[PDB]
Structures are given as structure tokens and as C-alpha cells.
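> Got a structure for you, questions after.
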Protein chains: 2
Amino acid sequence: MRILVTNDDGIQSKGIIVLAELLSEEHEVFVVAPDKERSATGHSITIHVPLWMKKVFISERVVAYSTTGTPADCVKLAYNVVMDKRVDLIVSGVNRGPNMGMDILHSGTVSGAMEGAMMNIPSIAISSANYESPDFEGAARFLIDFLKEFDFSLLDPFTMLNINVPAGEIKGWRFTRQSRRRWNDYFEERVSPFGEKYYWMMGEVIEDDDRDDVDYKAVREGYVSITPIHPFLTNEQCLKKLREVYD
Amino acid sequence: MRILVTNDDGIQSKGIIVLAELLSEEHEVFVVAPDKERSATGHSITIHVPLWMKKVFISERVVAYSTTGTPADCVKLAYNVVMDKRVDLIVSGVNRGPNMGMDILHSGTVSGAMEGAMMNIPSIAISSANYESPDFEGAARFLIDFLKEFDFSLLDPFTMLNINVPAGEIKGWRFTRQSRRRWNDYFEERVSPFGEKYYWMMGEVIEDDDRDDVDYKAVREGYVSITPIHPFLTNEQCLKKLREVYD
Ligand SMILES: [Ca+2]
Ligand SMILES: [Ca+2]
């Protein structure tokens, strides 16, 4: 299987290296990731200026390239220029920290995998749900096992898998829905040497989902959270109501 | 989009001119076709003798060249010496007459596109389903409209689309599978002036497909037939059984 590995922390990140090396023992792995920190870049793409790539070494077992673009740019470039449109699976990660709730909208890790979903290529965004003490190997090992037990034909079109792995013990797998986890974010105001004020974004997490099958609850219980998501944001319930009211 | 256009009827065929002209209205078109009739040449290529090319005129925006080779040779030449290995799409046609069932194996039109598939370049073979009232403009116009509605990421690697446009009115299009339409060939015997007999190949068509989603049935109904085909001929079903018995 020809696998494309990418991430949003940079090609030199420990999370992507372990993932690539472990996947290289059984598959043909191609790594195309950002040449710098791309966390919180969401699904941004580069259209105003050109993109550049650089061949880098990360293992004699894998073909690697860094690009001046975003995670989504990396997937487009890998697909069209590095892998000759021959990609069997796309894995974006392993990210240091969780990617759950509404945070996935600005997640670079998720965007990489989503670009794959948009092309109907089986894709997975994988994150170690513990920023402080991440377990890249455990997440990678879990993935290798998942690839042997999961049947990707069950994946509907334009659908990818957003995966969050507990850092401690993995007590099992659980298919979940995206939660509404978000933040009470504010700003820390400060003053620069030249007398101009500046702001630092800060925040406290909000976990107020009443539903029992959401992503963070599963992870909280030591269970890997596997959420099938697609690039469609329509609020059907609301749409139906707006119509039965006007038109 | 850098598009390569070829055929099996010769660069002077009305079928290829109409097609190249329309595609140029919004695409960088290059035409590399045979300098002579090449219908029924299948996937033959020129390896025993040299290949020659000749600059030809068709449009002020379209770069054209005829060659002494087959449709397949044309694609190899076009790609390596005319388009600097930069081809986004290959379209072969528009052919005068259908290309469905087993007949696609000896079709020069199909082979032009199949060579592109072998080189892993998105390719399309397009034919007007009526030999006697062909409709080159209709077939070409359908393709232009189809391109605006087709997602090339869904066209697997080494795969091409074999398209047959019915003559007359198009009710719509369908993604079909290759049928087993074929011919019961035979020969009419005749004698030359010098007393030696010769044979003229003739034949009656055989249409005995029980499946409803095959190419010719869609065409008969007034629908464009679109079949995704590739250069892989293994009979998996037969192979499976052979391995079960000779394990
Ligand atoms: Ca990150
Ligand atoms: Ca022909």
C-alpha cells in the first residue's frame, strides 16, 4: 500500500517520524509535510504565490519532502507531483495534542486528512490526546493495528476518519461523533518596548456536551475516538425550519 | 489544462479537428495524430523502424503535428518531445463509429487513450456511435460539458474513460461496464485477375449480454456510455478457482 504521511507540526516533528518509520516496515511510505510550524492553520491553502518542495532525509525506507505550504498544500502536492496520483491512504499526524470538538475546524492535522477526503482518498487524521505527555509510538502502533482490522469500504464518499488516541492505556476503540468542545478564549494584554500594546490569545476549555457518544468522553474513558467526518457544514435541522417558515 | 489530442483516423479527420478546436476555447491544446488511416490497428507501436513527425496547421492556438506512427506512438511522441512530459489530459477521437465490447481491443482510438492510461495520465477515448450518421460536433460538445461535471480524482491510476456518444439526441449519460459485444467474423472468397484467391473480412454482430449496465445497451437507449477501463486483463474469478484446485 502506498501511504502518504503528513502533519502540521513540521517534517522534523517526532510525531510524524515515528509514524512514518513504523508504517515503512510494511508499506511504501511517502512523507510530504510543512517545513515549519503549521499548527492552527486550519484548511488554508496557497494560491497567491508559488509553492516549493525540498527533498529531505528521514529514513532510507521512505521518500520525504518538505514544502513551503500548509498541510492541505502538502496533500495536493504529494498527490499531483510526488506520488503520481497513486495514493492508497493518507495519514496526517501523529499530532501532539487532541483534535476534538470545534477545534477541528482550525486543525492543520485534520485539514491534511480532509484534503484527502475531498478527493475520495481514504484518509485519517491521528492525534495523541495529551499535549503534555504525548505517546507517539502508542498512537502509531494503534494505527498499524487499525489498518489490519478496519474495512475502508464502509467509508462513505468524501469521508475521512478523525482519530484521537488516549496517552495512557488504550482500553478499546469507539466510533464517535464530533463534540461541541470549544474554548472560553480571551486575551492577555501587554506592552512592547516601543510603547505599543499587543495581545496573547488564551483560553480555558469548555466541555459541556450532554451526549454520551462524543469524542472527548471516549478518550476520557481511555478509548480511542474514531469520528467519521466530511466537508459538509449544512445545519439540516435549521434549514428545514427556515423553509417551513418563509418560502 | 495542457491537453493532448490524438485519434486513429488521421490528423485531417473532421472528428479530431472539431474536438481540438473546441477544447482550445479554454485549454492549452496539442494535437499529435497519425498521417494516415489507422483504424483497427489496436495497440500496435513502432519499434523496428524510426518514427517521423511533421508540423501541421489546424488552429492559430493549437500546436499540431502528424506522425508516421500509430495512435499509441503518437502519445509517446507527444509526451516526450512535444509537451515536455507535462500532460494533464489525453483525449483520443472523436472516432467515426462505435468502440464497445471486445472490439475495443483492436480499436486504434481506444489504444491512443489506453497508452495514456499505461503512462498513468488521465485519458479519454471518445467515439460517435454511428458510423454512417456521425456527429463529431455533438460528441465534442458533450465532452466539453462533461468535463465541467467530472471529478478526475475519481478516475483511478492507469485508468481511462471509453466514451460512446449516440448520434442524434442525448438523453443523458451513464457509467457503464464493458459488454461482451463481439463479432462472428467470416470471409467472402474471391479470385484475383491472376487466378489467386483472396479474402474479405466480414461479420455479424453478437449482442447477448444479459447485464443491463453494459455499454451498448446505454447507447441504444440514447444515453452516452462511459466505461472506466484499464490495461489489466487478469480474469480474477478464473485465477481464484485455479488456485483453489491447484493449491
Ligand atoms: Ca500540531
Ligand atoms: Ca476510426
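How was it done? The header gives X-ray crystallography, 2.1 Å.
Note that Cβ sites are derived from N, Cα and C of the backbone, with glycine treated the same way.
Swiss-Prot feature annotations, pasted as is:
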{"type": "MUTAGEN", "residues": "B:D8 to N", "note": "Loss of activity"}
{"type": "BINDING", "residues": "B:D8, B:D9, B:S39, B:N95", "note": "Mg(2+) binding site"}
{"type": "MUTAGEN", "residues": "B:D9 to N", "note": "Loss of activity"}
{"type": "MUTAGEN", "residues": "B:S127 to A", "note": "Loss of activity"}
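Quick one: where do these features end up spatially?
All chains included, 32 other C-beta atoms sit within 10 angstroms of the C-beta of B:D8 (mutagenesis position).
The Cβ of B:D9 (mutagenesis position) lies under 8 Å from the Cβ of B:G15, B:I16, B:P34, B:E37, B:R38, B:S39, B:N95, B:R96, each of these being in the same chain and 6 or more residues away along the sequence.
Following the DSSP three-state reduction, the secondary structure of B:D9 (mutagenesis position) is coil.
In the three-state DSSP classification, B:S127 (mutagenesis position) falls within a strand. Note on B:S127 (mutagenesis position): other Cβ atoms within 10 Å of its Cβ, all shown chains, come to 30.
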> Cβ within 8 Å of the Mg(2+) site's Cβ centroid: which residues qualify beyond B:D8, B:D9, B:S39, B:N95?
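Neighbours within 8 Å of the Cβ centroid, excluding B:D8, B:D9, B:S39, B:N95: B:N7, B:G10, B:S13, B:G15, B:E37, B:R38, B:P71, B:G93, B:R96, B:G97, B:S107, B:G108, B:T109.
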> Can you tell me how many other Cβ atoms are located within 10 Å of the Cβ belonging to B:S39 (Mg(2+) binding site)?
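A 10 Å sphere around the Cβ of B:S39 (Mg(2+) binding site) contains 17 other Cβ atoms.
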> When DSSP is mapped onto helix/strand/coil, what comes out for B:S39 (Mg(2+) binding site)?
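Assignment for B:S39 (Mg(2+) binding site) reads coil.
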> I need the CA-to-CA distance for B:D8 (mutagenesis position) versus B:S127 (mutagenesis position), whole Å please.
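Between the alpha carbons of B:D8 (mutagenesis position) and B:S127 (mutagenesis position) there are 11 Å.
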> Given B:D8, B:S39, B:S127 as the recorded positions, which ones have a Cβ positioned under 6 Å from some atom of ligand 2?
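Cβ < 6 Å from ligand 2, in sequence order: B:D8, B:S39.
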> Does DSSP put B:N95 (Mg(2+) binding site) in a helix, in a strand, or in coil?
strand
